[PDB]
Amino acid sequence: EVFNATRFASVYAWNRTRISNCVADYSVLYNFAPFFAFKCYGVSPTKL
Amino acid sequence: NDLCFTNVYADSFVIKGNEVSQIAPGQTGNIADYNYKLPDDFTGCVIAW
Amino acid sequence: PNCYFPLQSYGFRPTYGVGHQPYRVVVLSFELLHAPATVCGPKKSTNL
Amino acid sequence: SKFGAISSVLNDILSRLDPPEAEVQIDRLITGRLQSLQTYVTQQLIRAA
Ligand SMILES: *[C@@H]1O[C@H](CO)[C@@H](O[C@@H]2O[C@H](CO)[C@@H](O)[C@H](O)[C@@H]2O)[C@H](O)[C@H]1NC(C)=O
Ligand SMILES: *[C@@H]1O[C@H](CO)[C@@H](O)[C@H](O)[C@H]1NC(C)=O
């Protein structure tokens, strides 16, 4: 639902959502976007 | 142009734009984990066009 | 159902964004280890 | 002591970062702990003398 939205809020008032009490499998993230910049800082995407 | 190499290897394949950043030693992705992965101590060059 | 093919088609079309364009990748792997070498660049053979 | 790295736990930083990016923080921890051990053995040599 976060990546399926159509009206992403503006950067002046950036929409912020909380994700908890679930299982994070980033395959849906990988296949839900033609990534242009995946610059991770605190955690490597490999073991994510 | 001033070095010496024991043996040179050239692997030619076609991947996507995000896969260009994906192809690197020890990286993420189904491609980098099941199709082709470079060694962690890779010593060479990667050419993408 | 629950029996998926290991490899799926990597289809293409000329109308793709940069994240989906048909990028051609060639890698050049060397071994900078102590062994009789086989390839060099420009050379001179001044007498020892 | 984090020693200027992501974390001071070797196992946690290994499980949170890939080898070919985590080895930098690994070297940071290596050199910090190694300098600490060198200081300890130098002070112990002073005390033993
Ligand atoms: C940020 O974008 C979220 C996208 O999922 C919004 O969550 C949705 O909000 C609608 C109501 O607008 C709910 O019906 C839906 O179930 C989901 O929770 C979220 O509201 C939005 N936040 C802001 C501040 O725009
Ligand atoms: C969600 O994404 C899919 C594919 O990316 C798209 O076909 C669909 O229209 C999207 N849904 C909404 C509500 O935007």
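Shown for chain D, in order and in Swiss-Prot numbering: 968-1016.
Quick reminder: no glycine exception, Cβ is built from N, Cα and C everywhere.
A 10 Å cutoff on Cβ-Cβ distances gives D:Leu981 (variant position) a total of 14 other Cβ atoms nearby, all chains included. Here Swiss-Prot describes D:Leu981 to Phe as a natural variant; the accompanying note says: In strain: Omicron/BA.1.
Per Swiss-Prot, natural variant D:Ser982 to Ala is noted as: In strain: Alpha/B.1.1.7. Same-chain residues at least 6 positions away in sequence with a Cβ under 8 Å from that of D:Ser982 (variant position) are not found in this chain. Under the DSSP three-state reduction, D:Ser982 (variant position) is assigned to helix.
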